[PDB]
Each structure stands twice: as structure tokens, then as C-alpha cells.
Protein chains: 2
Amino acid sequence: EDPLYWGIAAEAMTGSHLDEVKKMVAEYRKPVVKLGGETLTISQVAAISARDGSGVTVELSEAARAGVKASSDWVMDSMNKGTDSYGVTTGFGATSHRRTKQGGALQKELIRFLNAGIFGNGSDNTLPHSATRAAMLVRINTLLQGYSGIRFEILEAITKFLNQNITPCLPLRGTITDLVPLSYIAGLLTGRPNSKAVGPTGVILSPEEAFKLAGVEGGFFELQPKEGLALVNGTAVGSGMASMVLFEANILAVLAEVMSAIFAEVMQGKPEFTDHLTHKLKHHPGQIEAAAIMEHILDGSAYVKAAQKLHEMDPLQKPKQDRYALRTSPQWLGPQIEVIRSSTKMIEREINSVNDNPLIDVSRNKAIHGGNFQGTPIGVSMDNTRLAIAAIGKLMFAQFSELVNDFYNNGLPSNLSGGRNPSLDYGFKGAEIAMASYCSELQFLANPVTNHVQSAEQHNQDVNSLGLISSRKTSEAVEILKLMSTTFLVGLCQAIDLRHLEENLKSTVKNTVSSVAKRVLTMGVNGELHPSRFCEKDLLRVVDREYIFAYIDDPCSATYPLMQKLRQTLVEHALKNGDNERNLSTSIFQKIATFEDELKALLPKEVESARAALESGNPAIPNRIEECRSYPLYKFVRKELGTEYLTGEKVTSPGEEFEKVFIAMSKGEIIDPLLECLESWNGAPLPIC
Amino acid sequence: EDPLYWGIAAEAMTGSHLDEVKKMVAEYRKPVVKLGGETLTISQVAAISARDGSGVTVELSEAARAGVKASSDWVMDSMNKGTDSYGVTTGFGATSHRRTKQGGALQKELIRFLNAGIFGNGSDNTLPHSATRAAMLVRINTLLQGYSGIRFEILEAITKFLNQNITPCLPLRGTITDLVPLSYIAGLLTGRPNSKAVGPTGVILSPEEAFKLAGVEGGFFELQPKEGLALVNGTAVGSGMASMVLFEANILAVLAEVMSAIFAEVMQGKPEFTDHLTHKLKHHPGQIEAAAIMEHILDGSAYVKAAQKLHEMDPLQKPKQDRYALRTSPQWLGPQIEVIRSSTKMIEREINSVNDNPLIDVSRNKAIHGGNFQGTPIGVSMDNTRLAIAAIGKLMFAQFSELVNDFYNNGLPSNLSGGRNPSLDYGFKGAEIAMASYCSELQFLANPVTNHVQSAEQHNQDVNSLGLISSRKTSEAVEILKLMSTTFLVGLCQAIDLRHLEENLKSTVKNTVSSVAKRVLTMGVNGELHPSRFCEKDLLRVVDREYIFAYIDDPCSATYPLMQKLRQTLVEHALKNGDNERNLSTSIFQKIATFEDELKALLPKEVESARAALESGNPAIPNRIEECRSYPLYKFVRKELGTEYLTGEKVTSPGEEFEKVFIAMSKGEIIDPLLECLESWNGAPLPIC
């Protein structure tokens, strides 16, 4: 038995978060949103909220018509009092004019006085068109259950406004959660003189023009008793925006998980941080999933092809462990995903609720007075979600910070500088400062809204949810997270390209050091300069150990580590060379100057040629990202969007390439390549038995 | 003309902040606080709030008696109505029992219903005894001006409670600013059955016992009309605590300025960050003062005895500039000092105000109704001050963080590790984590209180100041700042000692390298090994350049920089030695192994002997702090308090030495050595013409 509905709520949180997101995306893309009052999802709200020409249409279920008609008829019959039925349903004052021999005067008055919002000039004080559409959809859905006492024909009209993209202008502020803004939908429906709508290209329309462009099958509505209240009493503005916000938040949470893995790839982090034992032993499902997702990426990574201590390619980090933004990312992200998921279910309940008062219960033949207009689930879910968005942002800032710091990024250039001359390429330094600015503002936004409740409306509304205000702040937080995600993703793709450059230039240095050592370290009296064999292999070990980016811009400079360490190796072999060292013809020390002169003459041009080869699409060694599970995201950013590698040798600024990713992100184009990174995952961690 | 008193307020902010603090300290130490209603300072409140046996006493000015009597007489005469004077003064309901043929029933009722606070068991819900004493003092002072209609004898009684350290128990919470808590002072005065006081050693007293121990010249008071309101209507609880808080805040602001300079000394920062031109050109007085204070310290610093690039002692930072917590400290601290100063003046006005209602104006023969109980100046000053305390804390965290990071601290050991074996001495690492915890909590506390106003008391108090609640949060913030200041100051003294160790061990290494090079790099066939002269001087240059703490724990280790760089120098000289290199007897290369063997045999014991000499109080080179203007603070912490140098060679933990400084700080013992650091300063910056 599940008498209080905790059971059904619990069941909605089984299965992975990723499978939930996949389902959300598939639902978003459906061509038709069919409303019946009970199956509206945040994905449908997000799809409809769009004004981007996807062609999505809304259809009302005919199965809901009978119940809607029953309560609208009931209210009309209820007005006939005394010698018929009883007193009067209930507006907010039994005495006045309501369609008897009167004429619906109270409903006209309701919408007039609720039109108390301020738009001013321009758009700064107007609710976004997307958000108004979300509100309209939710508003229809929460009147379809048949308990609201409104005509189906009004629902059909709002549906036409949605389908023809004719959008009433609503004020941004005025609600403590949504009478004031919702009264501007009602005022369009009733052709109030101040009502305005906007067409698909932004043209301002009169209510007359709006009805004609939308195809409304009728003239202005004259509201019946209960209809004005039915239209204005909902939580639809707050919950519609919350739905939009949570669609984005769910996707960005998956992006954060996958970026944490790509971060680990380019950082050469020890992949054992994702070992399932660790996460199993904490029990938290968000953390277990996050780790299993990162593990999936790392298990199919060509970078995790790692050479251990005294490294040649990628090392673990045994001495000087990986820092927390890498190694604790599953622990950090997990609870944020859990909050986003729980919040999503709260909002999905809200947008299928009857948020009206009083409810018209035809079965019991009475109106039921209550408090379902109290949007607490919106306020609470949006405050909690905003805190989680801030936490996701903080981790991204910390990861980004590690990535661009040459002391923490395991050999990558300071600032992810791309060009031949580091003194003319400061890479991501400006972006890094911008990332701090994004993170700081996100942490300010993390503060709650719902702890600022005023005792309102002659102290009748002595608690009130502040749901829309909170939704608006969470929306602002999500936009900043998209700025951060954009900046970080472009940074990660830069680092991928730098690792490709690194492996190629290291190969060329080894090749050249080899050639020179062979020529110079045998000469003798008669060839074989004893010794030379162990000396060559140790010189190459220097190359394998040293960070390319610590010297490759001036490889034969006396004060850079290549020349220094190569000389140190020659000196070490000379000191071990015994009596052969004391004969000039077999002396290693006496070949240092020659070795250095011959390396200086050859190495710069060899490095330059290899680099040019790589820049022309013909590197000696292919870019290992092509064999990684994360390739779809790199391919998308680099090839599909044309985001280019950033270098001080060219004029292009980081912002110019960030625009490409941000604009794509805001159009939903990152969804497919993101999910493609995980499409082979079976939804389970790797075994640990 | 100054009709609105902006002029007098402006004049109170002339002269330096430091001179203000000096004056504050001198006032604090006076043996007698004489109250007249108009000259109470935060220093007097702080002195009285103490329960530490300083012997400070309160005395009431006889000059105030006449005005106090006039208004108390006026109220009593005003009760005689109709055939005498007029209706009735004004309590809060003209109808009832007030000392005619009645008996002061309304005043008894007032105190009863206001006793609505909760103490529970233990001390967690009780106002601190210090803060209650502050409240008592302010409460007396704000009734002495003669407009309150209360008997002088009641003021004399509260004075006795202060002088004999008999303190009524007040609830911690219950006020939106201070009826509820102040009613517990009134309830002691009237011997309410639930009233309690605490004696000097914490013994709980009945009102009877309290009167007897305090010497009250009378039995319990029977309050006259207006007396109950006069006692309970003030802002004294909030403003008394604010006064305490601001006394500490002013001192800690000076400590932060001086510590910023000592930080710069031990970091080897470029002192030009304090150049007066820079700060003059921004005009902000707090910043100009802060810079001039730091400049004063640095101008008398034996550390600012600096050797420039290719350094031997202390360098500037031309390449890789000093980081912001060093170089922007005046810009950062200035506005915080300005806010602390402005807040101080707000509170000093408040504690000399008449915060009562109605005011009894004997000259005009009427009661004047108004709103002076509205403690907005407390709420606002305490919110603004708390934000400034958080900013001071953030800078201290950032400075501390630089100080303990070997990548940022210009040669000091990672963690300020003190012992011979770094693998068994992690220094201040735990303290550094604690510093983050302090800073984070301070940033939470920085949020305002005064934006959480409820519409209170049947919506009569539809705005209210929340002054005490804010004072309490600012007090908590100040305590955390004292934890941070303690931890940082002990860290700075450790760094001072490490710089002393560094200079001494470097001297010993130079001496030894010199001796060995002289012995080994001349041998030849007949003495003079050509060459040897330039080789020796370059080997010493290696020692001068290299950071002692990068190798001194194992100075002849092959993989540490001393052995490596010394070998590099020998090799460089051999390569330049021409044909002499090719003769075995004049070869520099052939002496490397010998040089290294002889250095390995001598250097460890020489370093150990020098160190032991230093530890015994007989270093080769004296600790340069003895010749610095900052010496008084180091001397205080190290000698006077016995705070010892921290080392993993001993059992003592950092916390144990932090206790010494924290306890001293909380007793005001840091004030004198702090101010001594600046006592030669003439209050002006160094000239820049």
C-alpha cells in the first residue's frame, strides 16, 4: 500500500541519472506535445518554451474534455441560487455581479486590478518570451484535470497562441508565487486595452491582431465566474521557468561529469580515482554514477596508455597525489546530481498539479477550498538547485585553474599557450581571470531566495513561496555555468592539441639527439669511441623525462633544461669512464663542445619542420584523441564548429572561439556529441571482485 | 553654521586612525569612568565590560542630577490630573493603576510580560556577563541627560551592580532592537521572583543577595510611571556589544596593517608598494595611512637591506612581481579601516543618545513622542563592520597562504618547517588548513542581518533594526579574526627565525665551499693550479644564489641543487680552460671527484656545528629582527610569552604555541608591543618630491 504517495515518488528515482537524461532528450525532440493534465515533463516544457522554429506543436487530449466541461457547467449551475441550487461557488466576496442578470463584472474587475505590473520601455522589465510560453503550457496542463471550472475553449485559445507563436507580454516582476503576471495572459484573452503580444519576429500586436494571427476560433472571451481565478491562481510562471532551468541543469550535470574525465585524460591523472570500490564503499548513488561515467571515459582512453614513475608518456601520481578537483570530482558532483534529480521530480509533480482554488469537485457536488496556489516546491527546489549549480561551477573553476597552471598540469604550457614564442602568447590567462569572475558571481547567486518572505496582502499571505523569483535566480546561475562550461571545454580541446604537439616534438628531439650522439660520440683513432653506447641511451632518457614545454621554444639555450641535462649526462659518463677518460681520443668530456655545437646546428630546424608537418595535417604521430571515447566532443568543437587552436602567432582571440561553443550550447548542439561519448556504456561500473 | 550636525560628525574623522586607536587605548586604561550622559566612548564601554579585576569604577556626574530629578518630578506631578495638571504622561494605555491611590500596577505588569526570554540550563542561551555589563553602562549613560523621567537613585543602584561586579542574568535572544533583555535588569531592580544575578566568581544570586553584595542603598524599587519604560526602551544591549566589538576591531585593523609589513619583511617583498605617490594618487585616506604605516616598518627594517637581481640577500621582485596579498594590501585594508572608523562614530553617537520614548521636555512642559528606540545605526554599522572584518580575514588568509608556499615565499621552507628532517616536519600544514576553515566561516558571517526584518508586534514594529543580533554576529566574526591573527602572527615569527637560520647556514656553506675549493683546486705539479681563482668565486656565487632550504637537509646529495650546480660550475670552467684542460695536472675536470669527496666529508658536520651554535644562542650572524622596527612584536611573542620555534624534532604542536598568543591577545597584552612598532612614526609618509 502507498497511501501517502511516497512510494510512487521513490520509484521515480530508480535507474541511472544518465538514462533519465537520455529519455529527457528523446522526449524534447518529439514533434507533438500532447497534454492531458497528468504527463507533462520538463522536456516538453523546454521544447515548447523554444522560439526557434523546431515546429513543435501542442495538442489537447479529447479525453479531458468531459471533466473540464463538467466543472465549468457546475459553476454556471451553482450561480442559480435559492430556487435552484445554492448561494454561490466562491470568488472572493459573495454579493455582486456574476452572469445572472448581471454580466461577469467581478471577473472583469479581477483582471483589471491584477494588471499591476510595470514594463517601462525596452525589455529589461518584461518576462522572456520563452518563459511566457513555458507558463502558458503549464497553465493549460494544470487546468485539464477537470477541477478548475473553466471552459475548454479558453484552453484551446491558449494552445493556438502557443502553436502560432503569438506571445502575451508579461511583466518580469510582481509575483510572490503567480497572480499579477498570469493576469496578463487573461487580459489578452479578454482583449483588455493595455494587453500586448509579440509575434514570431518581435512585432508588437494588439489583442485583436493577436487573435487573428493565432487563429482563435472566436472573439474576446467574457469570463464566467471562477474563470478569472482559474486563469490567475496557478504557480505556472515559477514552475514553467523551473522546468526550463532543470532541463539545462540536468544536461550540464552530465557535461560536468564527462569534462571531469576529459580533464583527467589531459592532466595525466591516475585513473584509479574512479575505481568502483571507493565509491561503492560510500553508498551515495550520484557519486557512484559519476565515477562509473568517468571510469567509462578513462577505460577507453588512448591517454590512459600510461608509463609509470620515471615516466616516458603518462604517469600515475604516487608522489605528489592528484589534487582534489581531479581526484574528488565524483564525491563532489554526486550530491549535486542527486539534488538536481530530486528537484526535477518536485517540479514535474508541480506542473501536473491542480494549483487552483477552490477546486470544483463534481463527484461530491461541492467546491473545496485550500492552498494549492502555494508554490513552495518551486522555491525550495530552485534554491537547492542553485546551490548545486554553484558547486558544479566551483569545481569547474578549480579544474580549469589546475589545467592552466604549469606547476599542476603535468607538463602542459603555462596558460595553455599555443604558439612558438611564449613571450608573445599568454594563452588562456584572460579566460582564467574571466573564470574567477564567473565563479564568484555564481557563489553570490547561491544564496537562497525563500528566506526573504514578507507578510503580504494585508497579512493574508503571511507565508508565500517566492518560487518565480527563485527560478529567475537559478536561471541566471545556469547561464553563468554555460559561460564556464564553454570556456573550460575550449580549454580542454586546446590541451588535447598541446598533448599532440608535445608527443610529436618529443619524438623529433629524441630522433635528433640520437643522430647527433651517434655522429659525435664515435670518432676515436679508429672508429669505435669506447664508450658511446650507454651514453646515447641515457641522453635519450633525458629527453623522455624532461617536459618538452620547458625548453622547446629555445631548445639549445644554455639556461634551459635540455642543454643542461644533456651536458650533465655527458659529464656523468665521463666521470665513470676511468682511464679511457685520460686519453684525449677516447674522452667523453672532450666531445661535449662538439656534441653541443652539432645539436645547435640541427635541432631548431628539425623541430620547426616537424611542427610544420603537424600543422599541415601530417604529423609523425597521430592525435591520440581520435582513439578516445571522448573524441565526439573534441570533434564537435574542433571540426564541426570550426573552433580553432589558439595561438599568439595569429590574431584570433579566445573570446572569438568561445562564441562558437556558447552559441552552439545555447541551441542544444552539444547534447548529441556529449551523449555519444557514453553511448557504449552498459550503465554499470567495471568489476572489482 | 552646522544646523544638521554633519559638520561635527565630519570633524570627528579628522586625524589619523592610529592616533584614534592610541587615544582609545589610553582611555581604556583610566581607573575611573565618569558618566555625564554625553562623553561615553567605546573604550570606556570596553573597560567596564571586562570582568578581569582591572579595578575600573564608574562614577555618576552630580551635574546631571538636577535634570534627572526635574523629569522624574515632572512625571509624578503629571499624574495629578484635572484639578492639578493634565490627563497622564503616557505609558501605553491611559486608563489604569499608576501611583495615585493605585500603586504602580502597570509598571509591575510591563516588566512581567517582557520577561519572555528563555535561558534553559547552562550558558548557551544567556547573554555573556561582559555584554550585560556593557549594556548596563550604556543604559545608565543614556538616562543621565534628564529627558527620561526616572529617579537618579535607580541609576545609582545600577552603578553599584557594575562596581561590585554583580551582574543580572539576561537572555541571549528575544530582541529585535532591547525590551525583553533590558526587562531582566528591571526585574533585578524590582526583586522579581525569577530574577537572578551572578557574582564575581560565578555564584548564582537571588535579587536579595545581589542587593546586599552590591551595597544598594535601599530595598527593591517600586517603579513609578515612565520608569519601567525608561529602563526597557533603550538600544543599550545592541550598542553596548557593538562598542566592545569595535574596540577590538579598531585594534585588529592596526595589527593587520603591521602584520602586512612584517609579512613583506619576511617575504622579501619590494618595499616600493608602499611608495606614497601610489597612494596619494588614489586619494583614499585609509589606504594612504595603511601604506604609510607599512612604509614606516619597512624603512626601519634590517631585512629591506636588499641585494637586487642575481641576489645575495633580499631581492626586489621585478620579474614575477609580488602577488596581490602583498602588493595590494594598502588598497585592500584602507576601505575596511574607513568603515570601522565610521562605524565607531555611529556607535559613539548611539551610546550618548536619548533612546527613550516619550521624552520628558521640562522646558516645554510636555512629553515628546517619537522613535529613538529604533536602533538602525547599530544594525547598519554592525553589518558593514562584519563585512570589513571578513575582508581583513580574507587578506590574512591570502598572506598566510603565500607565506607557507615554497613556490611563493622566496626561499622559505614549504610549510615553514623548522627541523633538520623535512620528511618529519610538516610545519604549519595543519594550521594552514585551519586558516581556510576560519576564512570560510568568516565569509559566511559576512552576510547581513538587517535584511531579515519581520513585521512584528501585531504589525506595530513593521520596521525594526535587529541591532543586537547583528552585534552578536560581528562579535563572532571578531573572535575568528583573533584565531586567524594568532595563527598568522606565530607563523610570521617562525618565518623570522627561518630567515635567521637561512643566513647563518648559507654563511657556513660558503665558508666550507671556500676552504675545500682552495685545498682541492690547487695542487698541480708545483702548487698554483692554473686556473683556480675565478673558479672559486663562481662556486661561491652558486651558494649565494641558491636557496639554502632546497638542499641543506642533505647538502651533498647528488639530486639536490648544491652538488649539481657546483659541479656545473666546475664543468663550465673546464670547458673554458683551453689547452691547460688537456694536461692532467692542470685539468679542472680531473678535480671534480676530489672536490666532491672532500666537500662530502666536511660540509655536513660544519652545517651541524653552525646550527647547534645558533640553537645555543651563539649564532655567527645575529638575528636581524633585533634591528627592525617590528622587533617589539617578535620579542613579545618569543621572549615574553615564551612561544617557541616549531620543529618536528620536538613533541610540541603548533596549537600549544598558538594558545599562548591567543590567550594574551584576548587579555589585551598585544596592544603595547603592537603600538611600540610604530612609536617613532611622525604620522606622515616619507617624502616623494
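Just so it is clear, chain A uses Swiss-Prot numbers, and the residues here are 25-201, 205-716, in order.
Using the three backbone atoms N, Cα and C, a Cβ is placed for every residue, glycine included.
If you check Swiss-Prot, you get these features:
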- A:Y110: active site, proton donor/acceptor (ACT_SITE)
- A:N260, A:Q348, A:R354, A:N384, A:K456, A:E484, A:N487: (E)-cinnamate binding site (BINDING)
- A:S210 to A: No loss of activity (MUTAGEN)
(E)-cinnamate site span - longest C-alpha distance across A:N260, A:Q348, A:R354, A:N384, A:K456, A:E484, A:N487, in Å: 59
Neighbour count (Cβ, 10 Å) for A:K456 ((E)-cinnamate binding site): 15
DSSP three-state assignment for A:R354 ((E)-cinnamate binding site): helix
A:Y110 (active site, proton donor/acceptor) to A:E484 ((E)-cinnamate binding site) - Cα separation in whole Å: 30
Cβ-based isolation winner (fewest other Cβ atoms within 10 Å) among the recorded positions A:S210, A:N260, A:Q348, A:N384, A:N487: A:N487
Nonlocal neighbours by CB distance (under 8 Å) for A:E484 ((E)-cinnamate binding site), same chain, sequence gap 6 or more: none
Local backbone state of A:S210 (mutagenesis position), from DSSP in three classes: helix
From A:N260, A:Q348, A:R354, A:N384, A:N487: binding-site residues whose CA lies within 10 A of A:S210 (mutagenesis position): A:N260
Recorded positions compared (A:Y110, A:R354) - highest count of Cβ atoms within 10 Å: A:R354
Conformational class of A:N260 ((E)-cinnamate binding site) under the three-state DSSP mapping: coil
